[PDB]
Amino acid sequence: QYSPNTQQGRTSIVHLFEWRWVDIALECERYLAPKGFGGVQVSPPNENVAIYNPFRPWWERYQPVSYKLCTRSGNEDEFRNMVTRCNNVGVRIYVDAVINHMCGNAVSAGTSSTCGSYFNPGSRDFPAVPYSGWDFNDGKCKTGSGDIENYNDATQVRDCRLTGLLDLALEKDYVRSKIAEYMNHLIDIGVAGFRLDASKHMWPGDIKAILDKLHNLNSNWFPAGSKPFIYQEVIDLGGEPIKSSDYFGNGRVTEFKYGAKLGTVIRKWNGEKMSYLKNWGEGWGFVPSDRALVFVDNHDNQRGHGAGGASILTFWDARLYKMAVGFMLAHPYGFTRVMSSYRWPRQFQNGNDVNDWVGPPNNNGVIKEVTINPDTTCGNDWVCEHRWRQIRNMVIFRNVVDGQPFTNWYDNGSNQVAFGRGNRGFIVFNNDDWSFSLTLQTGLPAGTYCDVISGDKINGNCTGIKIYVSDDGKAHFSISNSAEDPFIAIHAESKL
Ligand SMILES: [Ca+2]
Ligand SMILES: [Cl-]
């Protein structure tokens, strides 16, 4: 469960948040495969509540009506088509599996659902699965409200409703089997693995019992005996009875400390400095690298209400965001996920974005296609961070240096730092308020290297900055503190 099952030499996945299946299929072929992306985390493919107040929020997809693969992203035919086309170009699909719960207990009964399935939250009736009152934790939860009130009680965090979401009884073999049925449907279609949504709210043993029922991966694309990649979403910043490590038997865990701390460092908040990053990784008390799924932001905390708070860097913060993402992609710790977002009318009041609910770009609820601009960015308010040159080229950096050790660290004691990956890559950051001009040991073979942050290597040329590595491995780096992108990256495949 710990291996991503990506093609050899592909080291990242991208979250194409709220994208339609037909757009993801195209994206695999026209971009992700040639640019060396390992795979795609897709939004939940299963039927969800259609929530009209507010109007079609992104979070409606985290309230299941059934396991039909029928959503605003597409139907089962389109989903199957996407997984096939993506796998055929060597780009994997990971499903966001929402298995802890069905919808909100207060949602009105009816057919307001993305496939038109009937459901009745009040009577605990989801006939399209089918689930009934026997399949939920109503009796088991011991809190007064029936909802999670106290994170110091590990039992209620598992057995009670998260913000009132009907909590499935995952101890029951019937419920475990219905979930496995859904997941095996997806595996046989060809998905490579799963994000297990709200894993903190499930018992590690119930998750295991579900995973125990799963098929090996589709043998047309994956070697026999291949198991689905599992990454469990657990937000653990410490100090609670439930720890990320409790889930290690099932797969990897989301390390939410990673982006919280990195955001604080790059913002230079709370006295933190980039020079402190020298021991980044387990030295900062994160989970073991081989159990970590890392990221700068995710779909929830890029809206500022997550863990931790306002320190999270997002596309809105583009200059510092590119630096943080670049540091993450260069550093060997963890398996990396790149966010890809849509724009929404962010409106702050009282420290809160009142529009943080807004769903994907849409015409009266129909999600807009991803359009590609001549410069290869996206239109229709899709941000497409994964197509930003500075991010995409660092995705490739990480492929190029795969396996190479963290080495040749430099820091100035404040915010100017640099490091290499073996003899395959080197990266330099200036986050201080003065210029960085210094000669550093890059660990690289002598030659002329294209800086892949400012430009690209094309046809024996660089379109950006050129770095000159002498025969002793040393190169001069000049970075103004006022630079558009105050970091430089070079690697074996950017050499002329
Ligand atoms: Ca639960
Ligand atoms: Cl996540």
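Chain A residue numbers are taken from Swiss-Prot; in order, the displayed residues are 16-511.
Every residue gets a Cβ built from N, Cα and C, even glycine.
Residues annotated as Ca(2+) binding site in Swiss-Prot, with experimental evidence given as evidence: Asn115, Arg173, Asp182, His216. For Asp182 (Ca(2+) binding site), applying a Cβ distance below 8 Å and a minimum sequence separation of six or more within one chain yields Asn115, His116, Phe151, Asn152, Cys156, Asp174, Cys175, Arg176, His216.
In Swiss-Prot, a published mutagenesis experiment is listed as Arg210 to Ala or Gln, annotated Abolishes chloride binding; strongly reduces activity. There are 26 other Cβ atoms within 10 Å of the Cβ belonging to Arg210 (mutagenesis position).
What Swiss-Prot lists as chloride binding site is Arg210, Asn313, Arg352, and the listing cites experimental evidence. Packing around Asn313 (mutagenesis position) is summarised by its Cβ count: 24 other Cβ atoms lie within 10 angstroms of its Cβ, all protein chains included.
Remark: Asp212 (mutagenesis position) has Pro59, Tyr77, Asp111, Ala112, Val113, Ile114, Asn115, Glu248 as non-local neighbours, by Cβ distance under 8 Å and separation of at least 6 in sequence. Under the heading of mutagenesis, Swiss-Prot lists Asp212 to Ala or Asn and annotates it as follows: Abolishes activity.
Residues or ranges marked as active site, nucleophile in Swiss-Prot (evidence: a curator's inference): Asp212. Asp212 (mutagenesis position) carries neither a helix nor a strand DSSP state and counts as coil.
Experimental mutagenesis at this site is recorded by Swiss-Prot as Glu248 to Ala or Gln, annotated: Reduces activity.
Swiss-Prot lists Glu248 with the feature active site, proton donor.
Quoting Swiss-Prot on the mutagenesis of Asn313 to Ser: Reduces affinity for chloride; reduces activity.
Reduced to three states, the DSSP call for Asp315 (mutagenesis position) is coil. Other C-beta atoms found within 10 angstroms of the C-beta of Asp315 (mutagenesis position) number 18, with every protein chain shown included. Experimental mutagenesis is annotated in Swiss-Prot for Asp315 to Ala or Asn, with the remark: Strongly reduces activity.
Its own atom aside, the Cβ of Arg352 (mutagenesis position) has 23 Cβ atoms within 10 angstroms in the protein chains shown. For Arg352 to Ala, Swiss-Prot lists a mutagenesis experiment annotated as follows: Abolishes chloride binding; has only slight effect on activity.
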Mutagenesis positions near ligand 2 among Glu248, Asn313, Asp315 (Cβ under 6 Å): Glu248, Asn313
Recorded positions close to ligand 1 - of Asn115, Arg173, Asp182, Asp212, only those whose C-beta is under 6 Å away: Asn115, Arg173, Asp182
Other same-chain residues whose Cβ falls within 8 Å of the Cβ centroid of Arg210, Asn313, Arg352, the recorded chloride site, in sequence order: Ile28, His30, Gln56, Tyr246, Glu248, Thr269, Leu308, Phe310, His314, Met354
10 Å Cα neighbourhood of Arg352 (mutagenesis position): matching recorded positions from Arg173, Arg210, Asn313, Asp315: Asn313
Tertiary neighbours of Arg173 (Ca(2+) binding site) (same chain, Cβ under 8 Å, six or more apart): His216, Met217, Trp218
